[PDB]
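This report concerns only the one structure given below.
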Amino acid sequence: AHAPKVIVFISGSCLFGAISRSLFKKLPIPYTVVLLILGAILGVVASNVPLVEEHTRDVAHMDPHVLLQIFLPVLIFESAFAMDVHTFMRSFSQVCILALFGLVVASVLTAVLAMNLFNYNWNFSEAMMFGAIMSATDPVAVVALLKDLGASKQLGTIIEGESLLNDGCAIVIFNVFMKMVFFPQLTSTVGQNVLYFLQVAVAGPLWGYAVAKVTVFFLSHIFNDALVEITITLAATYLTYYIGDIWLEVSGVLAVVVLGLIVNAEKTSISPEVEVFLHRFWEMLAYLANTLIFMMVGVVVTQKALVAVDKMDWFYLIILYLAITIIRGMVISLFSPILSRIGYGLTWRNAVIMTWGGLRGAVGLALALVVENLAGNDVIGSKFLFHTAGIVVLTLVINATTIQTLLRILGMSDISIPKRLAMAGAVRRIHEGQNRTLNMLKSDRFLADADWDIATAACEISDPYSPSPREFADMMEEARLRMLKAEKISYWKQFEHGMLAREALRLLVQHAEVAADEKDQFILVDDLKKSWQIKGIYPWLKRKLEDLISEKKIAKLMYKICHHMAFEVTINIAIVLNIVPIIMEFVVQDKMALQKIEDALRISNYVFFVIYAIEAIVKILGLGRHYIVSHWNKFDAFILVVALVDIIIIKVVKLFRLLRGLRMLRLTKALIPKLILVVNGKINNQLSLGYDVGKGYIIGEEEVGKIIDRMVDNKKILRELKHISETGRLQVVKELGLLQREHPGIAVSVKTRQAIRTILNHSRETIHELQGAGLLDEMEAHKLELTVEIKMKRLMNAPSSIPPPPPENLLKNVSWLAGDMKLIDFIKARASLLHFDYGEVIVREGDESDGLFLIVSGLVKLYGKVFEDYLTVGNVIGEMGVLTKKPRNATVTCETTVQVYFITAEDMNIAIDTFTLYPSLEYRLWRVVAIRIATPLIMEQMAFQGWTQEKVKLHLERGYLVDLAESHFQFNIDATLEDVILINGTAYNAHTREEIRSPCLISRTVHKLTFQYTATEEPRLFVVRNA
Ligand SMILES: Nc1nc2c(ncn2[C@@H]2O[C@@H]3COP(=O)(O)O[C@H]3[C@H]2O)c(=O)[nH]1
């Protein structure tokens, strides 16, 4: 008889939920309504059949607190965890104005209604509870509908976020007014109310934020332990509510709301495979919670609530339903002028959807169950549940069912022409693909006898949506609209390969859409700047905090110990330990208002004072008279002044603050660096986004500029577009380069994070390629792919700021120098560093090439015959003037203060002729040039296919230069030779004796290349072999 009878009810409710969700899958009525009917049926039979009553009693009569403690954390957290937080923040003010202030008016008006209309003679407190529970909305259905039909970019999240905040605040108001109705306290002190307000409203979010930032800290330090990650998430979610609500008397719901939002924002710290599990897991838990609440409501509403329902109650139900409907619309319209100025605004049709889509749900019902249990035999409990359930039913029966048609009437359900065209094209391409497979299968000997009628009928994919200037402007608009489409595609292809973060993709696509809507409007670079524009607050904080710990002024073993890190670390650790005595002794004294402990801990304070005294002794003997120079030491001398002056002695009570203050304050020296790190983190986030948007736009323009050549007919239009794109690209590449100069360390951090991530991604691909070809066992491959996963998670713990390498390091890591230590020594011992001021010219067109240059600082603009570009740290200039002894091809101007490593041409010839091993210096230098020339050519040839610039760069990377001497002629293999690029010199076609210009992609029709040994120019050829 000790079996947990709650098991059958919980499991049975799951089966009934499955049945309802299955049968009413295509019908309009939401399944939750069916669950309520089933619960009512269970209730009526339970009144007659005692056996079932014994199986429903333990859940139907659930204690009220346990209801809140278990279900609300799931419902609230799941709602928060499922939000599109980025869009939520971009409209946070718009949500808050409507969610918080709108809630107050909506509930109070409802409370006034409930006091005046209803004959229950409720007072204001009960009426406010009524209004609070009536203002909680669960639009899960409406947001789901909008996600498919469109306008989900803003509206779906506004209603979802508004519902989240409204539910969060409703529980707060309900918690406040419940205590004044069922647990009244007479004290009613005016001052305490302010304190009480701060705890529920202000402390809650802070508690949630603290727990969230602790949680994500550990989650980022867990590798390959998915179970631990999931368990940590669960325990953090449940302890946040429990500790906050019970131990701290702090608003649990708000703490969980912040915790859910913060964790959702920090999803990168969760392993990708655990993230997808958690989303489905929390969804499942919320689904279970919803079903239980509806079934419980159905059971109890029939058992003890409908027994005491009068005729007028039904009348008031309809009136109340109408009132809450008009009240929501009035509130939305009343704030409409404000919402127009703050955020995205509200169109009249969008407002109607918000007004009509305000469905009530479980959160409202759960609170009603609490009143029913708490009210006991009072009619308040029954009529609270009656109206809550009734309004829930009506909103589910009417609002939830007609919203689909209303969205059509307002014309919001219409699918745009581009979507229809894309879907039709996709369906047709899939349809064609199946036909190709069908022909292939019919030729198979094994499968030749299959029933093809059934196969074709059962695998069909169906479309679910089924020269005059006056004339000249039409051509312009078509090109503009078509180019904007190519840009949108270009961003998407980048996202698939991981070159672009999702936020940058969304920003770029949104900007493209905004441009398309307006007439004669292209994507505005001056509008893109809002991404990589670092607001001054964070740089100011960084500089100010760095100033506070500028130890440059401070800059026989006592001196050595004074400057050893272990000394400071140990003493700071002692001080943080010394917090415990400080709290303990004074807490004991407060409790005392025995003395044995007090006397004992006063001695320990002397011990800690002695520790600090020996610290000071070491510091002074290390630095001598110059110890007092630093303000920090002055404070640490003042603390020991207090020690000496007050160790001897309101004589007792005055000592606590003196002991506390200085000791607890002198920890800030160890805190300031952490705040510097945090501020770097904030700058690192914004800067990282800036590079993505800027880099994405630059690559998008570069790619599209070679697709628009074939797409637009009118030449004058072609010139027009290629000019705007060039201006925008130069603007971005210049502005983006400057950010590096402003924040060198953070820029290096960002650039290293991308570099590693790109390496690991392609490292992951080869494993799949090896596994895909079967060359590696599945278990062995999975073992390797784990190491990649942990490495990519260690990436997100990398320091936000990395000190930039000194110039000597740059020489080591150059492509055509890395690896050969002897060569690096030769160059490093001959390269001379130079400095330049703003606007100074390093080189000029036609001027004789004197020596190479490597940029170690600053930014330089290039102007050559017209092509213009900007180059920055790490780039090399002067390579094609040394490799071929020819005048310079471009002018170089220093857009800012610049430093360069100058290697004289005379050195290069010596370096070239000295290092002649297989990885020849001249070979590598030419290879670097060749890839830079080849990429534009191959991109131009192959841009109209699915080839992104990264792939072409990788494709060329596999190539190599041909010696061209041991084989004076190059013969064009097709099987193992994919493409051939000429980089220098000229070649003669054997079958035509035609000459081909130096920078050209050898056409496939050429079968053999014949070369010459004239000393004027050594021809150079680049070849990339096939798989
Ligand atoms: N013209 C041109 N020069 C480049 C480019 N990238 C780097 N450079 C350097 O600009 C230098 C100017 O002409 P040089 O012959 O001195 O050698 C050139 C290259 O080393 C580029 O993309 N185009």
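All chain A residue numbers match Swiss-Prot; in order, they span 72-537, 570-658, 669-706, 725-780, 796-1011, 1031-1192.
So how was this one determined? The header says electron microscopy, 3.3 Å.
Including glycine, each Cβ sits where the backbone N, Cα and C put it.
As recorded in Swiss-Prot, the features of this protein are as follows:
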type	residues	note
BINDING	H73	1,2-diacylglycero-3-phosphate binding site
BINDING	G1043, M1045, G1046, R1053, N1054	3',5'-cyclic AMP binding site
BINDING	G1043, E1044, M1045, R1053, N1054	3',5'-cyclic GMP binding site
MUTAGEN	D238 to A	Abolishes sodium:proton antiporter activity
MUTAGEN	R399 to A	Does not affect the production of voltage-gated currents. Abolishes sodium:proton antiporter activity
MUTAGEN	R803 to Q	Alters the half-maximal activation voltage of gating current. Shifts the activation of the transporter to more negative voltages
MUTAGEN	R1053 to Q	Abolishes cAMP-induced shift of half-maximal activation voltage of gating current
Query raised in the report: To the nearest Å, how long is the straight line joining the Cα atoms of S537 and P570 across 32 unmodelled residues?
Result: 38
Report summary line: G1043 (3',5'-cyclic AMP binding site) to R1053 (mutagenesis position), Cα to Cα, whole Å, comes out at 7
Report summary line: Nearest by Cα to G1046 (3',5'-cyclic AMP binding site), of the recorded positions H73, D238, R803, is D238
**Report entry** Contacting recorded positions, sequence order - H73, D238, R399, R803 vs ligand 1, Cβ under 6 Å
**Finding:** none
Report task. Check the Cα-Cα distances from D238 (mutagenesis position) to the recorded positions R399, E1044, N1054 and tell me which is shortest. Result -> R399
Query raised in the report: If you take the centroid of the Cβ atoms of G1043, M1045, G1046, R1053, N1054, the listed 3',5'-cyclic AMP site, which other residues of that chain have their Cβ within 8 Å of it?
Result: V989, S995, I1042, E1044, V1047, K1051, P1052, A1055
Query raised in the report: Any idea which of the recorded positions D238, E1044 has the thinnest Cβ neighbourhood at 10 Å?
Result: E1044
Report task. Quick one: of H73, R399, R803, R1053, which recorded positions lie within 10 angstroms of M1045 (3',5'-cyclic AMP binding site), measuring between C-alpha atoms? Sequence order, please. Result -> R1053
Report task. Spatially speaking, which of the binding-site residues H73, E1044, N1054 is closest to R803 (mutagenesis position)? Use C-alpha to C-alpha, please. Result -> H73
Requested in this report: Taking only the Cα atoms, work out how far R1053 (mutagenesis position) lies from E1044 (3',5'-cyclic GMP binding site), in Å, as a whole number.
Outcome: 10
Query raised in the report: Just checking: Cα distance in Å between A706 and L725, the two residues bordering 18 missing ones?
Result: 10
Report task. Between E1044 (3',5'-cyclic GMP binding site) and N1054 (3',5'-cyclic AMP binding site), find the distance joining the two CA atoms and give it rounded to the nearest Å. Result -> 11
Query raised in the report: Roughly how big, as a whole number of Å, is the Cα gap between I780 and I796 that 15 unmodelled residues would have to close?
Result: 12
Query raised in the report: Do you have the Cα distance in Å for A658 and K669? The stretch of 10 residues between them isn't modelled.
Result: 17
